[PDB]
Structure formats: C-alpha cells, structure tokens
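Before any comments, here is the structure.
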Amino acid sequence: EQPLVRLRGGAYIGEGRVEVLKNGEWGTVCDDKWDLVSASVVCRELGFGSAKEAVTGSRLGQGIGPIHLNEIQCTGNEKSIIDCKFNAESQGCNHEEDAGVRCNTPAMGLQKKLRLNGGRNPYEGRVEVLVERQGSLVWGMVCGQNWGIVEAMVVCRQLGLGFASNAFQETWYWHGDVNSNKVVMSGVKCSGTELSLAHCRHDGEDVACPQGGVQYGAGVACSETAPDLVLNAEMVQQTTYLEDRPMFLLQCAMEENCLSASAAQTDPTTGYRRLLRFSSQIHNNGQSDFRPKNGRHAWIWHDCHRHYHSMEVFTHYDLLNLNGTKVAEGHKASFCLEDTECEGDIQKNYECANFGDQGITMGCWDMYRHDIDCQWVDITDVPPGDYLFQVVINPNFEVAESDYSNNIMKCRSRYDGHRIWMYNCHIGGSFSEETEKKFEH
Ligand SMILES: *[C@@H]1O[C@H](CO)[C@@H](O)[C@H](O)[C@H]1NC(C)=O
Ligand SMILES: [Ca+2]
Ligand SMILES: [Zn+2]
C-alpha cells in the first residue's frame, strides 16, 4: 500500500518534517495553527504513540517545492492527516514554516552489545562489539575496510546519539578500556535504515579483515544535527540550453577536464563542443551547516573559476539512455562551497574569494550558474533521441546529511539534434511510486 505521509530530516525514527502525498507529489505542511492534536494524528497514522511535540518553523529541516496543507485542524479522530480540515491557500507560507513532529516511540532501552570506546567525547569513539571468545565475554572491533557514513549513521542511531558526523576506517589514536585487540566483525555494509549495526550485511564470525591500518577498527563521530543538500529542480528546468562553443574559448575548460574525451582531437582553431548548459542551485535544507570534509590543505585551485574547490567530486552530471546506462560520458564536477543567497532574513556566511572558509549555511543555497565554466554535460558525441538527465549531489556519501534520498535529480530530455526540451524535472522520491514509473515510460 502507498503511504500518504512521511517524515524526513531528523535523527530518530518517529521524528521529522511532515510531508504529505497530494496529486502524486510529496509536499510539506505550513506551520500556521500547527497543533499537537493534528501532530499526534500523523504520529498515530505512522503507528507511534502520539506527538510529544508539534514542531514549527522547520526546526527539523526544510523542504523544497509544494506546500500542500496549511492550518491543519484535526479533531483527533481522523485515520490520516489527509482527512483533517485544512486551509488550502499557502501563499503567505514558505519553507521556513514547514511543520514537523516528534512522536512518542519506544526506546529499545539499553545497549550492551555495542559501545563507543576511547575518546574524550561521548559522541565519538572506536566502535566495539561484545562477543563470546573461548568462554569469556570480550569486546572486539569492526573491520574498517569500506567503513562509511552510512554504517556510521546506523551506529549513531543504535546508540541514540543522533546522526553520524564522520566515519573513520583506521583508528589508532583511541585508548579506552581493555579490549582484545582483535577484529570481530568485518565487511559491514549498511543500507542506512537498519536499527543496529548487526542487521546490516556483514560476513558472520568469518571475519576477513585486511592486514594494515584498517585492523585497528572503525570509529564514528555522532551529532544531533546534520546538513541536508537538495538540488533546485525547477531551476535546472528554467536554465537549460545548448551552446556549441568554439574550442578556442574552452582552453581552460579542456585542461580542467570539463570536456568529454573526443575533445582531445577537436580542432582548437575551428572546432565545436556542444554543451548542454544549466544552473545547479544546491540548497542546505538540513539542521546544520554543510562543510567540506577536509581543511584548506586539500582544496584545489580551479583555474577556470579562479577560486578554491573544497569538494573535488560534489556532483555527478549525466545524460542517460532510458534504461539507465550513460549515453553521454558525463562529468564529476568540483565545487566552491559558499552561501550565495539565503532564505528570508538569514545571513550569508561562507565565501570562497580569499581562501575563505567554505560551506553552505542552513537556509542558504550555493548557485553555480549556467554561464560559469563546467556547468554542462558535453554532448558533442550524442545523437538525437529521448534521454534522462540526472544530477547527483554528494554522490559518494562523503559528507554526512540527514537525508540522501533527495540528492538525485532527473529530467526527461528530448534532444532534436538542434535544441533540447527538459521536462518533468524533479527530485527523486518526491513522486509516488506509481508516478515515478510513468516518468520512464
Ligand atoms: C539500452 O542500454 C543497452 C545497454 O545494455 C544498450 O545496448 C541499448 O542500446 C540501450 N537502448 C537504447 C535504444 O538506447
Ligand atoms: Ca540531501
Ligand atoms: Zn568553482
């Protein structure tokens, strides 16, 4: 069956921004006359107790797109928040008033088979797991090989410390209490939704770990907040065009690797690249600032843009066959991360200009306009046809977010050979499943 309401953002199951399925599109509810009784109608609909809290003002993060409901006024007797009386004009409403709930839910009371060990912070440590070894109950560690944010998220969730902020593959700097210095779990990969590290895929007590620095064990760092990046779909829709650019203006772009491979043999003096340009306006809609993983030492000067780029692979840009295999070669752009404009009265902070600190503030967005170099897919080699355009933000889960189900954007693309039409542009998971089907057929 298809649910008509869901929670996004927010760390604990049963907590988050209320979003509702209306006209095949998910969309938020404005917080005017948001009340506890209505809130607890969504808590009951999702099968938890009832609202501790009727959260207002997007405190658990913002949405983008349609604000569907407004001034909800449930009686308390409705089987679903889509039955309560509501005011359908949200015009005075924006996405700093997206409502949210904190439902009463059971806490699985205490954790005894998993712990964080070492470190001065309750919120971080090497992750250790209780096992049985030769009769004794001992604490061992987890293989660090391919230990990422997603697994880290499952640990922090299981331990009740909110989100993951970091994951570590090799930890040698953490002391703690006596262990066994022996890897005890390994090969762990989590989907993200698991309720305990052990419920992810892992090999069992046959714990193949490599021999190296990854044998010390994975650690996490957890936080009660996290950023949430979203691409602005309406805008790649409004800003898309073709340009065939003489090669003599793409000298910079060539060396910074912004062209597909055929460009090597394209005539500098006389040649084209056909460039599908567009604007990437990435919002930070989560609960804290988005920040690059590394400090200044790792940032790399972008010759074309003439500023430092703190994230070497911020996006995947691709044009795809309808089956899903790339028809273009696509690109892995790198990004200066700054606040170009903010919502409402929020104050711009991060700036790239003078080796400035980089990041995207809560409530702001970072816009890489269509005319800037590398905002394209090179399409010189691509024949006319019926394709899917896709943009993935933060594609390798390199920096922690409160939601990765929204980091993908797809448009249907009809290419004449002479012009292109981008339509049905949207954030994956913003449509109903049936409707998400009709967009590929
Ligand atoms: C679909 O992808 C497959 C790759 O297995 C490719 O062979 C085929 O040409 C694609 N279909 C079309 C018509 O683009
Ligand atoms: Ca996101
Ligand atoms: Zn840049």
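Chain A residue numbers are taken from Swiss-Prot; in order, the displayed residues are 322-762.
Structure method, as recorded: X-ray crystallography, 2.4 Å.
Yeah, the Cβs are placed from backbone N, Cα and C, and that goes for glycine too.
The feature domain 'SRCR 3' is assigned by Swiss-Prot to 326-425.
According to Swiss-Prot, the feature Ca(2+) binding site maps to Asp549, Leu550, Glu722, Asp724, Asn727, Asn728, an assignment based on a curator's inference. Taking a C-beta cut-off of under 8 Å and a sequence gap of six or more, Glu722 (Ca(2+) binding site) has these contacts in its own chain: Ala547, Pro548, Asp549, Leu550, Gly607, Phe611, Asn715, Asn728.
All protein chains considered, the CB of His626 (mutagenesis position) has 18 other CB atoms within 10 Å. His626 (mutagenesis position) falls within neither a helix nor a strand when secondary structure is assigned with DSSP, and so counts as coil. Here the residue is the original one, but Swiss-Prot notes a mutagenesis experiment at this spot, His626 to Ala: Loss of enzyme activity.
The feature Cu cation binding site is assigned by Swiss-Prot to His626, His628, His630, with a curator's inference given as support.
There are 18 other Cβ atoms within 10 Å of the Cβ belonging to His628 (mutagenesis position). Swiss-Prot documents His628 to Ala as a published mutagenesis change and attaches the note Loss of enzyme activity.
According to Swiss-Prot, the mutagenesis experiment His630 to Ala carries the annotation: Loss of enzyme activity.
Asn644 (mutagenesis position) is surrounded by 8 other CB atoms, counting those within 10 A of its CB over all protein chains shown. For the mutagenesis result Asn644 to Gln, the note given in Swiss-Prot is Inhibits secretion.
Under its mutagenesis annotations, Swiss-Prot gives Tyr689 to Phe the following note: Does not affect ability to inhibit keratinocyte differentiation. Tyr689 (mutagenesis position): 20 other CB atoms within 10 A of its CB, across all protein chains. In the three-state DSSP assignment, the secondary structure recorded for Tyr689 (mutagenesis position) is strand.
Its Cβ placed at the centre, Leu550 (Ca(2+) binding site) has 24 other Cβ atoms within 10 Å. Checking the recorded positions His626, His628, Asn644, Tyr689, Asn728 against ligand 2, the ones whose Cβ sits under 6 Å from it are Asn728. Close to ligand 1, meaning a Cβ under 6 Å from one of its atoms, are these of the recorded positions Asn644, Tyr689, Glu722, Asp724: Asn644. The mutagenesis positions recorded for this entry are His626, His628, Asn644, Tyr689, and the Cα of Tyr689 lies nearest to that of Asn727 (Ca(2+) binding site). Spatially, by CA atoms, the recorded positions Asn644, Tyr689, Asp724 include one closest to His626 (mutagenesis position), and that is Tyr689. Put simply, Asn644 (mutagenesis position) is 38 Å from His628 (mutagenesis position) when counted between their Cα atoms.
With every protein chain in view, the residue among the binding-site residues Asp549, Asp724 whose Cβ has the most Cβ partners within 10 Å turns out to be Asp549.
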